[PDB]
There are 4 protein chains.
Amino acid sequence: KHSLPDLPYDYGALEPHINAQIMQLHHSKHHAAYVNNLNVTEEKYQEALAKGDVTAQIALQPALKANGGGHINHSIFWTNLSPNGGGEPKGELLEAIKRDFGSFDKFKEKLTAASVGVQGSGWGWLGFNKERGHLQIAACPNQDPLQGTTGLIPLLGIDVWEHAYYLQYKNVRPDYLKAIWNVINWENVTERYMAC
Amino acid sequence: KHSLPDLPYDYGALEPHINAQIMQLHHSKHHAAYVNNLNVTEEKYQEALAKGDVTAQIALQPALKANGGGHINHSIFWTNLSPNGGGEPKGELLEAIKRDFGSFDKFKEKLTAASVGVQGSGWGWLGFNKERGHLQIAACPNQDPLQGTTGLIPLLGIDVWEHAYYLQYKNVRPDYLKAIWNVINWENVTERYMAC
Amino acid sequence: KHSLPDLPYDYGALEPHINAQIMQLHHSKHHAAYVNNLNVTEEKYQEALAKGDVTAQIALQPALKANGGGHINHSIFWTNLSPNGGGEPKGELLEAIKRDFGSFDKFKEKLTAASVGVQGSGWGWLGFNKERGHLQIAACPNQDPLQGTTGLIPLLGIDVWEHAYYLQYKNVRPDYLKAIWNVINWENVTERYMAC
Amino acid sequence: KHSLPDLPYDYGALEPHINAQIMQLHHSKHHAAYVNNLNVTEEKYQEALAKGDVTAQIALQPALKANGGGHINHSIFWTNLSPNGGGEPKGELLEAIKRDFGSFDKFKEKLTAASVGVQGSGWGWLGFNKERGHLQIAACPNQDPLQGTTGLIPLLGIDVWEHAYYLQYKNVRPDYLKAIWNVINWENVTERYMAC
Ligand SMILES: [Mn+2]
Ligand SMILES: [Mn+2]
Ligand SMILES: [Mn+2]
Ligand SMILES: [Mn+2]
């Protein structure tokens, strides 16, 4: 009941910031595997739940989180990028950013730092805290999804698993983060922000 | 669809090793809460699963593990104790213990050490590793169940959450562990061992 | 080089909200053990560090965190309580609370919820986020200290390990939390707040 | 006081199983960073320890584990590989493997499964359990070192962070694991085994 979403653009549309080979592998191999594994896991959980097998439900948690999170995270990621992206946001989002981070540049700095600081695999996120009513930066390990594990509503995510940049930027994660700002789809981030 | 099991003996049957007040609170308050919370959580999960809400499924994992594990762990614990317990096991179990731990006393020592070493709340377990075909000692945090999180089949469990001994032994966990050996139901442990 | 601090009041000074037996055990047994274990652990770390034994340094991390955190957490806790406490804070602290939580009652509600929600052993905290310049509520597991693990400056802490309330309130954690508000030393919380 | 070890062979010595570009980046960039970060972290810890700053000691734990583990893990990894490796072990090691895993092929299968199953970044290990006196397979997340976190003595490690294989094998981790068996230095694994 979960499917791989089509990319809203061509695999080479984000060049030269993110090359076509990475986009193709990331989408058709990595994301595809997560969706397929997610469907298999949910079916097993339905069976475990149906017979009240608590042990089986708990044993399946890691797989569900990794694959469920993998699907969620990448689905949002594709919409966060655009060949027509880059620049700075405008309107309320920009004001919210100035209000919570001081300036757009300080925000970029904070999110970049959080993303580069991830030890191992993970994601850097700009999220919305509905309880406090303000923007918040958070980093999640592996495929742990933002909302499901922290309660924050995801607005913008940056994948820092090595498969997201290694072929092009190798070990230099900072170079990858510097380039991704040129393809951020602020129109989508704004939409997500307005929704909450 | 999950219910609180009746105790196979009277609340004061384990005196003076574990007093009646602890047994009554442990069973009718602590275990009861876990069962009730477990049923509420599974119902929510059925709904989340039915509409493919992955975020909701992941957000419910901690509650399901804590309450599901709470029910599983305590259910086994009650069967591991008996007013007619104590002493040493016999037959194959005893041989398996001598074979994997050297002697019964060394086994007691190892399980005691693992149980007293738990920082915070948790359980000490004597489990069976089906893959290796031998006995194994493990400690689990909070209510994380043995089988669901490690794959080991539970044979004997020792609850070291403070509510399991504080009223009677206060901060002296070692005194609690020394006394519990007098009420271990080796007949039940043997049954669980033979089953796998 | 670490020592057990003397209590700023008599063990029975917080009656009837927290009885003397709990205060005596909590301070002279629980806190004392953490201090002694902390000193032993730091000495071992000095030796490991001196010979560049990285493996030994890493193996000692859990003990240092549990005992180091145990000492830190309880030291702050004793100063957070007072036989002359209770009521509501005043001045800037009160304003900060109204500003970040809406009202004092909503704040109490939020901190209570965070404290009762801890699965297993842990602490509920009212802390200060120096980066954002606002108050924040957080819950830490076992003895993990607030500042050392989250970066937040601790202002008020509530111990929810079962040994902190079981003898008097048994399994009813909510009753314990309701009573502790009568002995909060707002003068100390204010001091900690003004310092940062 | 920690230094980057020289590789016991040329960067292209493991071709075609592991290409020269990966070996060069892995050693001169990845491992080098860990060593440098480790030295900086230990110096900070010496200062924290000297003034009894427990908070600072705890805040530094993640960095020490990641960088300390990074150095330890890679140092062992380089010695586990050889242009003259491959094939099967002999002598006592082979017997121990047959005894604990059934056969060499079953062992390869078990270690491969553990390595491919790592979600995110991590390592697959063949270790020795001194307490039980037998071989054991374990998987560690990120740079968490084997001995420091599990107590097992490391004999053979397989790096499954994506930087260890992505440039050559892309997303196909199984292809990487199949190829690495051709360059395992069984002479070194045997030495480590005999030492314990
Ligand atoms: Mn990715
Ligand atoms: Mn219990
Ligand atoms: Mn305490
Ligand atoms: Mn590596």
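All chain A residue numbers match Swiss-Prot; in order, they span 25-220.
A Cβ is built for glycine as well, from the same backbone N, Cα and C atoms used for every other residue.
Copied from Swiss-Prot, the annotated features are:
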BINDING   A:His50, A:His98, A:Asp183, A:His187  Mn(2+) binding site
MUTAGEN   A:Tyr58 to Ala, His, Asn, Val or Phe  Reduced enzyme activity
MUTAGEN   A:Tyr58 to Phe  Loss of nitration. Enhanced dityrosine formation on peroxynitrite treatment
Helix, strand or coil at A:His98 (Mn(2+) binding site), per DSSP?
-> helix
Cβ-Cβ neighbours of A:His50 (Mn(2+) binding site) (radius 10 Å) | 24
When C-beta separations to chain D are restricted to under 8 angstroms, which of the recorded positions A:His50, A:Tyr58, A:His98, A:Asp183, A:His187 qualify?
-> A:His187
Those residues of the chain, 6+ apart, with a Cβ under 8 Å from that of A:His98 (Mn(2+) binding site) = A:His50, A:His51, A:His54, A:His55, A:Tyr58, A:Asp183
Specify the count of other C-beta atoms within 10 Å of the C-beta of A:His187 (Mn(2+) binding site).
-> 18
Within the same chain, and leaving aside A:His50, A:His98, A:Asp183, A:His187, name every residue whose CB is within 8 angstroms of the centroid of the CB atoms belonging to the recorded Mn(2+) site, in sequence order.
-> A:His51, A:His54, A:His55, A:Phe101, A:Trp185, A:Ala188
